[PDB]
Amino acid sequence: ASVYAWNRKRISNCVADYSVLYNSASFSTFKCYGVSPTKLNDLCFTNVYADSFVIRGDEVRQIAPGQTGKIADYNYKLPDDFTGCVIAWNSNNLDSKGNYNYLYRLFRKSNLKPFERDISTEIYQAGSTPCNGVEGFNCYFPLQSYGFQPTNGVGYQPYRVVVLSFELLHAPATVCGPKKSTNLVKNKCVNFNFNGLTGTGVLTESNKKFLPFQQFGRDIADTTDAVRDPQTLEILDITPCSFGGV
Amino acid sequence: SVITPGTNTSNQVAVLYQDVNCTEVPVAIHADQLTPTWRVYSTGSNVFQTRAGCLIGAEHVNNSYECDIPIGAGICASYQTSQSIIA
Amino acid sequence: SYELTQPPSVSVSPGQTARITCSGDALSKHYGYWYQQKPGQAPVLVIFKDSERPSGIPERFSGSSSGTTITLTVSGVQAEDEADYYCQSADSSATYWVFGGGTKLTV
Amino acid sequence: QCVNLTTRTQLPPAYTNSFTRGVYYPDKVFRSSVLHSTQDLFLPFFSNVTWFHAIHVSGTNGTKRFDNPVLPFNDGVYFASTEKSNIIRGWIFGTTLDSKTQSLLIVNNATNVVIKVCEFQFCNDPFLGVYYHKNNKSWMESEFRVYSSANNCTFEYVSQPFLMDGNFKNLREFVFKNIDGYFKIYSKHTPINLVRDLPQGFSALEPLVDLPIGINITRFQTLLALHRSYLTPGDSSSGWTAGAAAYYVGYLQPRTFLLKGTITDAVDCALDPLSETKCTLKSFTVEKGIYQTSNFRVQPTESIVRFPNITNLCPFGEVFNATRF
Amino acid sequence: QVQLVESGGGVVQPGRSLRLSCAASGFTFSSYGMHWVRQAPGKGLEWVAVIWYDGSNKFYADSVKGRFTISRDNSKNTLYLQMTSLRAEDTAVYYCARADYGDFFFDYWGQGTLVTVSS
Ligand SMILES: *[C@@H]1O[C@H](CO[C@@H]2O[C@@H](C)[C@@H](O)[C@@H](O)[C@@H]2O)[C@@H](O[C@@H]2O[C@H](CO)[C@@H](O[C@@H]3O[C@H](CO[C@@H]4O[C@H](CO)[C@@H](O)[C@H](O)[C@@H]4O)[C@@H](O)[C@H](O[C@H]4O[C@H](CO)[C@@H](O)[C@H](O)[C@@H]4O[C@@H]4O[C@H](CO)[C@@H](O)[C@H](O)[C@H]4NC(C)=O)[C@@H]3O[C@@H]3O[C@H](CO)[C@@H](O)[C@H](O)[C@H]3NC(C)=O)[C@H](O)[C@H]2NC(C)=O)[C@H](O)[C@H]1NC(C)=O
Ligand SMILES: *[C@@H]1O[C@H](CO)[C@@H](O[C@@H]2O[C@H](CO)[C@@H](O)[C@H](O)[C@H]2NC(C)=O)[C@H](O)[C@H]1NC(C)=O
Ligand SMILES: *[C@@H]1O[C@H](CO)[C@@H](O)[C@H](O)[C@H]1NC(C)=O
Ligand SMILES: *[C@@H]1O[C@H](CO)[C@@H](O)[C@H](O)[C@H]1NC(C)=O
Ligand SMILES: *[C@@H]1O[C@H](CO)[C@@H](O)[C@H](O)[C@H]1NC(C)=O
Ligand SMILES: *[C@@H]1O[C@H](CO)[C@@H](O)[C@H](O)[C@H]1NC(C)=O
Ligand SMILES: *[C@@H]1O[C@H](CO)[C@@H](O)[C@H](O)[C@H]1NC(C)=O
Ligand SMILES: *[C@@H]1O[C@H](CO)[C@@H](O)[C@H](O)[C@H]1NC(C)=O
Ligand SMILES: *[C@@H]1O[C@H](CO)[C@@H](O)[C@H](O)[C@H]1NC(C)=O
């Protein structure tokens, strides 16, 4: 799809091994923002919101935070707290013939708020003339085509640009990396790990009953004090061993 | 600065605007942005001009007693009679 | 909606009156009715809610609704019995009405 | 489909006091009554709410009375329902409420609640129907008249029935909460109570199912199931739950609180100077004395720009559209 | 009792708008939703059309949907229409029908407008 008409899939219920994704060598431009690409498929991410679209390859720099000009102000905006990833690679065999089906948003009334999809197609009157559908001076229709002719220079090729959105350490975790679950340890000084919430602790038992819903409680200091098992659904209380001196 | 006899005691409070002359209280906060409890604390009747800025929410008397809640500049407050925050 | 199942023509003449059988599974949801076509081409309702006849009717029988089919309102015959009947089994809330091609009554 | 049920609007409701009834349940852990400062979005108390007349059943003469309205959504609403005989069979949502935006269908049924996200051609006022057969006594097949244009649908979910069915009024109350990313459902069915206000006590608003969709949601419409006939508006003659079908709409606003033989709940917002003092001290009891809480400042009344008297424009095109450099 | 005084059946081309009448007698007019039942001479009855009491929804039957517009007006005191582009189907004795909700019944039936196309 096009950049303003970006298609979003909510990908759920995964044993998601992302390490084989970027190690496939077809993917040319790869970066990630809040997580490094080394430790993607060791964690849980609760979702993948993948927003998938094709840009011409000259215009691929405007999708980082702190950018504007054609994509971020008009087509599709990434906010400054985007923790996910940017994947880009050529599709000149796929999305280029003179291919003209892919389009762009060239004008908006205001600046585009991030993670929204706008399909407004009435024209932008930059001047004081109330124009209707014409392409004269200071009044313009906002949508023109990516003209994907394959036989031009570098940057003219269609780049399939997919960004990936997710949130970190939210309570229902259903998209995770490949890792088999171990079994319970019962008051030992263990290196614990519960859906990415890792550390060293002594895991004791729990008998005093909150309410039904979310994964973790946490203390005054904001560190976790008592943590959910994601399969058996009881609570192990985190105590340490041997803090202090000699 | 608020002045209270305690939440155990009462819910009557008095507010000291500090160091300022006080025709200017309805521009000194956005009480219009605040809850309309604060329009009593934006304008009201129990207003007495005091050396450290004036006091609202309390009644000025001339009768001198023991300094229960000190305000400043020789002025002290107490909560008594039907009970009221007297100054 | 779709058309109700009816007999086209029943011809009978002893004094015992055979019952016209109207069938179908749509009578449970709203139920099978009777509409006349008198001499004069002046139809009236003669029996409504399967049970009650209105005021000032020429007094005949009623319906019972035993399961799928209903025995109708015909009593012992007079000389004015040339008029026929229309099955009308309604629906719930989409509100479609089908009358059918009707019956005949001739001795 | 559209049997058009927009009514030129009848006798208005009063806005009766909501006492609490509105605290939902955060977390799964094991502590008992621990005075807990967690932060989540909960109900304000003793301000305005609204209820409305569902099927405003008149006396001898009236009109047809299906008046189920379309409302905006401020990213979370406490819902309540006095009704006991299960005419509420779901809810519908959407921002455009058209085929432009994928639209939440949640619809209750005799053995499940279907959950769907799909851009539907919405009828402006659809309705559902529960009637009586002549032959079977209570066969409650339900005719879903709310979704028409199934274009780009992805979400399909089969659950338990949310509203289920005993003399007195059972409040079956809900908190829904639009958050971008995940959408939250918080519900309570109370036992039997005769209060013609919203019935007394707190709410144990338990969580049942989560929706992992979390899109833009702007506007709201709930669902009422009634076999309304086509026929006579004065002789309307449905007569199902006359007057006790009143359902109650809350609101949420950014606001802070305290939790609590187990943990339950409480508060932490600054509204008056006294709650400002309890905000700054972070203490619910405040003792006797003078306490410096916050700071005042005289606000900007307007804006002025002061620029000098120049008229002509700068030579941009004398280099940017010039000959050469 | 009600008996529907309707007239004005007459000359029409096939594919021509004739604005037939169903004036009423006996009953109140913004508290009954009036039906229409047709009958060809030589066949039985069949329901065709119905409105509500302010022109809100205008139901027609499952083969003739959209090709009619029956309506109302409180001043004219008739029932006007345009039958739009008939396909040699409007050779019948039209009637209206007053229903009063005894679980979806019809009560009384008038005299009958007859409209004819010439083949
Ligand atoms: C819900 O309520 C809706 C509004 O009701 C309101 O609220 C309620 C509570 C109550 O109080 C009401 O009183 C109140 O008004 C309502 O929706 C309305 O439904 C009407 C259905 O008949 C509909 O009328 C039709 O409109 C279209 C035009 O579409 C619109 O046009 C406007 C103006 O240009 C535009 O702004 C819009 O964007 C739309 O495009 C029109 O085609 C219809 O005419 C056709 O049908 C006639 C039937 O006999 C026929 O005579 C016509 O010739 C025509 O047939 C064919 O038309 C095409 C057109 O391309 C030709 O190519 C073709 O050759 C024709 N012939 C054949 C054989 O195919 C109709 O408009 C009527 O036209 C006749 C023509 O003589 C006029 O006499 C009438 O006066 C016209 N009617 C009106 C009302 O003006 C109406 O537009 C809808 N309104 C709205 C706001 O949506 C409905 O009750 C409920 N909706 C549901 C249940 O979905
Ligand atoms: C009338 O309705 C009831 C339920 O409302 C039908 O009862 C079902 O009977 C079958 C036969 O054993 C059971 O397996 C089902 O569990 C029953 N319940 C439902 C909800 O289907 C009853 O059969 C109906 N009567 C007739 C004659 O069909
Ligand atoms: C699997 O996980 C779910 C939720 O985490 C839990 O309810 C269920 O009991 C688990 N099943 C087993 C066999 O552990
Ligand atoms: C609260 O106030 C009452 C009377 O003012 C007093 O008897 C009581 O001891 C007080 N309690 C505390 C904890 O201050
Ligand atoms: C307050 O303002 C008025 C007028 O601006 C002035 O006369 C007065 O002296 C000021 N000060 C006090 C302490 O009232
Ligand atoms: C208090 O002091 C003021 C100062 O002018 C005086 O006018 C007043 O009479 C005094 N007494 C009372 C009872 O207010
Ligand atoms: C709520 O809204 C009504 C509007 O009818 C208004 O009269 C009332 O003052 C409002 N506030 C409260 C607290 O009821
Ligand atoms: C209601 O539930 C039954 C079985 O659970 C299902 O087969 C039926 O289609 C549902 N009704 C709808 C979707 O209208
Ligand atoms: C549904 O989604 C597919 C995905 O590409 C799209 O091709 C199709 O046009 C969509 N359907 C409609 C009616 O827009």
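All chain B residue numbers match Swiss-Prot; in order, they span 596-676, 689-694.
Every residue gets a Cβ built from N, Cα and C, even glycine.
As given in Swiss-Prot:
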MUTAGEN   B:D614 to G  Increase of pseudotyped VSV particle production ex vivo. Increase of viral load in hamster upper respiratory tract. Produces more infectious particles when cultured in primary human epithelial cells; increases replication and transmissibility in hamsters and ferrets
MUTAGEN   B:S673 to A  No effect on O-glycosylation by host GALNT1
MUTAGEN   B:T676 to A  Partial loss of O-glycosylation by host GALNT1
VARIANT   B:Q613 to H  In strain: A23.1
VARIANT   B:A653 to V  In strain: 19B/501Y
VARIANT   B:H655 to Y  In strain: Gamma/P.1, 19B/501T, 19B/501Y, Omicron/BA.1, Omicron/BA.2, Omicron/BA.2.12.1, Omicron/BA.2.75, Omicron/BA.4, Omicron/BA.5, Omicron/BQ.1.1, Omicron/XBB.1.5, Omicron/EG.5.1
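Projection of Swiss-Prot feature records onto the structure.
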residue	record	DSSP class
B:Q613	variant position	coil
B:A653	variant position	coil
B:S673	mutagenesis position	strand
In the chain carrying B:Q613 (variant position), residues 6 or more apart in sequence that have Cβ under 8 angstroms from it: B:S596, B:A647, B:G648
Alpha-carbon distance [B:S673 (mutagenesis position); B:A653 (variant position)] in Å: 10
Residues near B:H655 (variant position) in space but at least six apart in sequence (CB under 8 A): B:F643, B:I693, B:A694
Cβ-based isolation winner (fewest other Cβ atoms within 10 Å) among the mutagenesis positions B:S673, B:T676: B:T676
Same-chain residues at least 6 apart in sequence whose Cβ lies under 8 Å from B:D614 (mutagenesis position): B:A647, B:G648
CB contacts for B:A653 (variant position) [other CB atoms within 10 A, all chains]: 26
